Amino acid sequence: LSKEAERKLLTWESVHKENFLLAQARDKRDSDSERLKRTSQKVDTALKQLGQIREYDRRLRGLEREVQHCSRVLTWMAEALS
Amino acid sequence: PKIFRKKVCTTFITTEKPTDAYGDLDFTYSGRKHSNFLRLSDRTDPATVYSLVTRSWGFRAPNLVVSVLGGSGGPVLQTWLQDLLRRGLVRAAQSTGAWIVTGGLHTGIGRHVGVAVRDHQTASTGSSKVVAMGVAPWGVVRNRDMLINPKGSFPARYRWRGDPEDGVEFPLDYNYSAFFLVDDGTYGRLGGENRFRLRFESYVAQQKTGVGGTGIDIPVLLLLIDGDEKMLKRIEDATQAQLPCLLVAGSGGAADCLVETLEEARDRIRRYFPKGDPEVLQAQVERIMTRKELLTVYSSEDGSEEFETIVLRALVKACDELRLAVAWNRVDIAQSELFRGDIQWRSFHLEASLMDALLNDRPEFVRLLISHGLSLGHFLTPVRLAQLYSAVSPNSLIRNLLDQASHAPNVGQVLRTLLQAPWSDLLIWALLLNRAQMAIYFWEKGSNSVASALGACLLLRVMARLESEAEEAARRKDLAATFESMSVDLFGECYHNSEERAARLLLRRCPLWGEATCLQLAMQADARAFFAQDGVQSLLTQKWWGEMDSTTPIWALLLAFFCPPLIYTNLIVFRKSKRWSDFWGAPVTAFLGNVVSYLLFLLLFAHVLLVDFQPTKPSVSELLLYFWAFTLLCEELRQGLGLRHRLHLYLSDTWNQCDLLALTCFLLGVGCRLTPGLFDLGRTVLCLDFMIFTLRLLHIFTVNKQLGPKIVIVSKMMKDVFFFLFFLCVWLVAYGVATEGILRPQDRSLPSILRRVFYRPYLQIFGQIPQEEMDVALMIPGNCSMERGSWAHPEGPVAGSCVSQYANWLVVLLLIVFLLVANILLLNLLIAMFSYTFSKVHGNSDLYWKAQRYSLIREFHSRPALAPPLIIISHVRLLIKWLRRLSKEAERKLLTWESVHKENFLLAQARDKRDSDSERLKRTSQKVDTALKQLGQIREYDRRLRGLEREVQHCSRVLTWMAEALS
Amino acid sequence: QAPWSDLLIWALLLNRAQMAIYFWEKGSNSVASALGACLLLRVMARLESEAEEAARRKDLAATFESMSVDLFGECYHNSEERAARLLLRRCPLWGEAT
């Protein structure tokens, strides 16, 4: 074969190679075990978020009463306003 | 593909010259394709630029054009805008399908766009890249001398020395899909580029989106980031040209327009954002405030998210939005815009967006828009119906057929070349252009469903054999298998409810394209899996018994056949001068009359051939025989002619050919008998002819229920018998000539040695072994020859007269080795190959037999019910005639019954699909995915509450300081 | 300068699986290179001492045989004449051997 025959043939071959690899990766990505992996990781990082929900609630419980103790002190300031 | 892109575009330096820099463009980085560039004049038109890109290189038509401007931060831009440029611009340009037009050099935001495209192409397996196009002046490219050569279609190896920036020349980007180099002829300053940029933008915005065209005009939006004093000329020249804009928060160059939209302090604003030339910039920015219609603000937003609705917000403020949702192929926009209860959507907008969904291949919008409620008789004009056949790829099969049909809105001619409820026209439309989801959905709405599915399977296979490409033909065969399966399941439930009403459903006259019932539609379509059911085989049985009950045993039929006064008794129960035509009209009695008359033909042929065959003159019985074969000859001419295509229809089969063969040998036997010297020749030709008439009975009894498939299978075993004849003839020659040479007889005629080479061993494998003809110890010796050596005398007039005694133990060994290889190897291997083949082809031969069982029954149904010794009555009456030459409410009640069971079938299919485990696994994956979309707000609020809790607490510390100031 | 083939041969000799598959998926001339890969791994598998490394090389050689099957499957499924010219092309790897 000539040179431009080889170039046109091998680029034709590489085009069908690329479409084959995209089809393989899509069929692998949408299998059920790969979905089960990714949901397991997403719930895992969701419980990584919920550590902050546990840590903020006690921190907000102090912080809500801290202004409220100051609002009790403001009530004490209203008691000192007599 | 290089000379015209040298010639037609030009370059000026002033003299105007043809171009020299174009073609491919590789970089040192590996794993990527070749980029495309072009050296171009400035004083030229972008219409040939659009033709060069969209045709000569190969690029799709855009659905959105976004041009990104800004870049006051040279080395580093902020991470907030870097999050916007990474996600919120590129995900929209990759979902909708868009062209991001930027400057092709590194300076300004050219790097941050290019790094964002590289980040998005790395961060996902998106299997595509955003077509980020770049324009650049010719004068400011760093190393342009590796691009000059006018040769053509070449990878020009650009080089990065990594040289730092001077204000004279800049290097190229490396993440853009195409570059534009515009030759101005200055080599000195950036700025003489935006004339071609803004002209190319308004020319793209002038054209429209579609396949044959006929869509929205392409929306073009401008994105402004930080920028400088120079960009206000570009904003005002843009908004003069009727192009909308959008503004990020960013920094002061675009915040200048932000503050002027939120509301002399003007002269203040023009003297702390630009710091230079106040009053000219005040006139220009008030020119911007003349056109505040075409201006939006992107500040109080989520960031890198929900960008697409803000694009529609910009096109609404600068104002058809349902058509943009179809052109972007994004269902969620059109879905949400139909849930907005303010607009009172009118029908003509829905019909316009429906043509956008039908011309393009978007089936999901067709399902959505019809489920909203939309008329179809008011929809399908003959104009729009003419337009739907103009979205054809110009190198397909249907394009050739519509051109040839116009050669002699011509679909009745096209269907003739192959074969207000307007759903059927859309079904045929979707089947011709090879859409799968369109044709399935249009089947599921229309009525008359079983016959339409069988016509669909016929039409797709007929167009599959006529198809050029292997890929499109294979795709049409998979669609035809889908429609064959749906006709199977729909008739399954219709038969499972009501047997009589389904029986009237198949046998209904002319449902599609003239008089052809659903069985003949299944006949022509090779629908072997449709005849393989239980209900269809039951209906062929009830058709086979005529108007009797199909539970009558066979012996009662025989006893009534030989007693015609025993019709009128209680042995043949009827109703699934009246009972006479009831018994004799059924196809079992036409078949039974065929078999009885044909066995009496063979008995007459045997009585003539064996007992009385006078040599001189034909007797009475031989003349009855010649009259009989005259009638059978007229029968095969009637099944060949009842006008040259029909002779091909006769010649194509094998039992029309075989019955032709039996009659031609009959004529040769008579014509050889009647000449006086050739009597014994006809005496033997009629014997071979009697064999060919008796192998007729194997084809007659393929109709039967038990002997049916077992007769069909026998012909598929004949390859293994042919192998056995091969191996036997090799071994028969090998054995035969060896024992013939070892012992040489003295009677050496040619037929005698052919006998004792090929005809002794062939009978030896069937248990006939002659021992006295080839063994010294069983022969009597003697001096019976006149040659040197010892001899013997065999028994029998065929084994010769003398046999050599030399090495006769070797003949005994060749007899042992022959009996081993023949009677043990070959015969037991042949039983092995018949067991393997029969267990392999048993299922296919039942599918093939159950399909052919209809056409056999139809053959006996369309026969003149009279015996072949009496069939001259029918030939008389038809030669005389040759010398002269359900109700409506029944259909409505039946088809509504059919559509009720169709609806219950589709609900059961959708429920069984919805509760599969993979569909549950999809939906939970999406729900956790949106749950992590919620938990971004939990992360963002916690730091915001941490500031806000201490902010009141600092005020409570200030209140404590107020209590400290209360001392 | 497409030096992917030298990295392919490098990864096949040192018996890396993921290196050699990835270097196959970037380089050109793919069908003949997969068949040369299957030949080279089995020839080094018969010459191998340990049962474990020889068994691992046989599994890699079965992987490359499967990828040459599937790639030629789609190349033939598009165009019969052009795939016919793809197999019968003279000297793609190591002298005249189609």
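Don't overthink the numbers, they just go from 1 along the chain as shown.
Header entry for method reads electron microscopy, 3.5 Å.
Cβ atoms are placed via backbone N, Cα and C, with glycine included.
B:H106 (mutagenesis position) carries neither a helix nor a strand DSSP state and counts as coil. In Swiss-Prot, the entry for mutagenesis B:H106 to A (Swiss-Prot position 160) states: Near loss of channel sensitivity to inhibition by ATP. The structure shown retains the original residue.
Long-range Cβ neighbours of B:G373 (ATP 2 binding site) (same chain, at least 6 residues apart, Cβ-Cβ under 8 Å): none. Look at B:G373 (ATP 2 binding site): DSSP puts it in coil. The feature ATP 2 binding site is assigned by Swiss-Prot to B:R118, B:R346, B:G373.
Quoted from Swiss-Prot, the note on mutagenesis experiment B:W160 to A (Swiss-Prot position 214) is: Decreases channel sensitivity to inhibition by ATP. Annotation for B:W160 (mutagenesis position): same-chain Cβ neighbours under 8 Å, separated by at least 6 residues, are B:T28, B:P171. DSSP assigns B:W160 (mutagenesis position) to coil in the three-state reduction, placing it in neither a helix nor a strand.
What Swiss-Prot records for B:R161, B:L172 is ATP 1 binding site. Of all Cβ atoms in the shown protein chains, 24 besides its own fall within 10 Å of the Cβ of B:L172 (ATP 1 binding site).
The number of other CB atoms found within 10 A of the CB of B:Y174 (mutagenesis position), across every protein chain shown, is 16. Listed in Swiss-Prot is the mutagenesis experiment B:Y174 to A (Swiss-Prot position 228), annotated as follows: Strongly decreases channel sensitivity to inhibition by ATP.
Long-range Cβ proximity for B:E636 (Ca(2+) 2 binding site), meaning a same-chain Cβ under 8 A and a gap of 6 or more residues, is found for B:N656, B:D659, B:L660, B:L663. The Ca(2+) 2 binding site annotation in Swiss-Prot covers B:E636, B:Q639, B:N656, B:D659 and rests on similarity to another entry.
In the three-state DSSP classification, B:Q768 (mutagenesis position) falls within coil. For the mutagenesis of B:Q768 to E (Swiss-Prot position 973), Swiss-Prot gives this note: Decreased selectivity for monovalent cations and increased permeability for Ca(2+). The structure shown keeps the original residue.
Taking the Cβ of B:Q768 (mutagenesis position) as centre and 10 Å as the limit, one finds 9 other Cβ atoms among all the protein chains shown. Under its mutagenesis entries, Swiss-Prot includes B:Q768 to D or N (Swiss-Prot position 973) with the note: Strongly decreased selectivity for monovalent cations and increased permeability for Ca(2+).
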### Query
For the Ca(2+) 2 site given as B:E636, B:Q639, B:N656, B:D659, which other residues of the same chain have their Cβ within 8 Å of the site's Cβ centre?
B:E635, B:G640, B:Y650, B:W655, B:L660
### Message
Between B:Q768 (mutagenesis position) and B:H106 (mutagenesis position), how many Å separate their Cα atoms?
### Response
99
### Message
Rank aside, I only need the closest one: which of the recorded positions B:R161, B:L172, B:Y174, B:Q639 has its C-alpha nearest to that of B:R118 (ATP 2 binding site)?
### Response
B:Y174
### Summary
In all the protein chains shown, the tally of other Cβ atoms within 10 Å of the Cβ of B:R161 (ATP 1 binding site) is 8
### Query
According to DSSP, which kind of secondary structure is B:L172 (ATP 1 binding site) found in, if we only use helix, strand and coil?
strand
### Task
May I ask which of the recorded positions B:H106, B:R161, B:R346, B:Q639 is closest to B:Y174 (mutagenesis position) if we compare their C-alpha atoms?
B:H106
### Summary
Checking the recorded positions B:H106, B:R118, B:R346 for other Cβ atoms within 10 Å of each Cβ, the smallest tally belongs to B:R346
